[PDB]
Number of protein chains: 2
Amino acid sequence: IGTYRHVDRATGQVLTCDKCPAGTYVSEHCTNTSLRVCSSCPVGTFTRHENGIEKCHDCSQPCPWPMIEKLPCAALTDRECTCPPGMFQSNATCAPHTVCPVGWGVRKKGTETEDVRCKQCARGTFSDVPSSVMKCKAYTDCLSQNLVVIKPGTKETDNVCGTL
Amino acid sequence: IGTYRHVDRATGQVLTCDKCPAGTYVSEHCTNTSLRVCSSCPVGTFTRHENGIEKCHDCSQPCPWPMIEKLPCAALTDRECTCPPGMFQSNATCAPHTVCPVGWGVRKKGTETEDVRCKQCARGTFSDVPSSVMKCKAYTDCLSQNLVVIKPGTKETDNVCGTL
């Protein structure tokens, strides 16, 4: 563990103290005859690193709804806000992901910062449900089924399998 | 930040959650539609690493006097006990460092785990004070003083400088 220089008030000696680990701060510095003392950051404050500071940093304002915490205000961390799942940030705040219509699917999964990206189902695939998440699904393999295609599929439906 | 697998109670789905940073634990696991939630370890408990556990570890018993804390019980750390300064651990507990008598000095500085190690002042050095800390000091250089040695030194005293 690291260390820091401190000027001792009574003696004006420059001491070398041990740092305090993250999530704590130095509640009394070392002197010529005792070690420094660490205390945990009180609720509402944080330190990210091993430090020698005398007060913990203050946690940012609470997350504006509809936003939510992906990290909390804790000893070692500032709170960190994100759009909840199924939403994504645009400008001001959060908007819900695109819902890919029947006949399309997700090409690029949506994130907390990018919307979802849809593409029309390519031939041989189809998608039968609106969803901001599902990929186009391959048709059922009628061949490797010991069967044949009774009805062809479409971008919206599987092909239907059987015989005669 | 890392992640862990969790089996969702209602659905028996195996989810992938984000881990919680050190000093927090997971107060509610992620589900198919919400992110996991971290809480800071309550006073008296700790987590050393980014984890996915549901309760923080318990902090060890307080330090037996004469011993003192070199790290505290905090979110990210277990308390860690040491002999106070000027003492060192032997067997049971703590004993004070050897005090090097006049005419000796410290060869090896004492630690919280090793005693101090003394050697008789070598010729040209001396030490005039009992101390569990000070090294043998070189005599004053009478030559580079524009002066001469009126009295020789000893292992206990400097030489005394002047003229005639």
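Using the numbering of Swiss-Prot, the residues shown for chain A are 51-214, in order.
This deposition comes from X-ray crystallography, 3.2 Å.
Placement of Cβ uses the backbone N, Cα and C atoms for every residue, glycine included.
The following features are taken from Swiss-Prot:
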MUTAGEN   A:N82 to Q  Abolishes one glycosylation site and reduces total N-glycosylation; when associated with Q-252; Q-278 and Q-289
MUTAGEN   A:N141 to Q  Abolishes one glycosylation site and reduces total N-glycosylation; when associated with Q-82; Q-252; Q-278 and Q-289
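For the pair formed by A:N141 (mutagenesis position) and A:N82 (mutagenesis position), distance between Cα atoms is given as 55 Å, rounded to the nearest Å. Counting every protein chain shown, 6 other Cβ atoms lie within 10 Å of the Cβ of A:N141 (mutagenesis position). Around A:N82 (mutagenesis position), the same-chain residues at least 6 positions away in sequence with a Cβ under 8 Å from its Cβ are A:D58, A:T61, A:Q63, A:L65. A coil conformation is recorded for A:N141 (mutagenesis position) in the three-state DSSP classification, outside any helix or strand.
A:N82 (mutagenesis position) falls outside any helix or strand according to DSSP and counts as coil.
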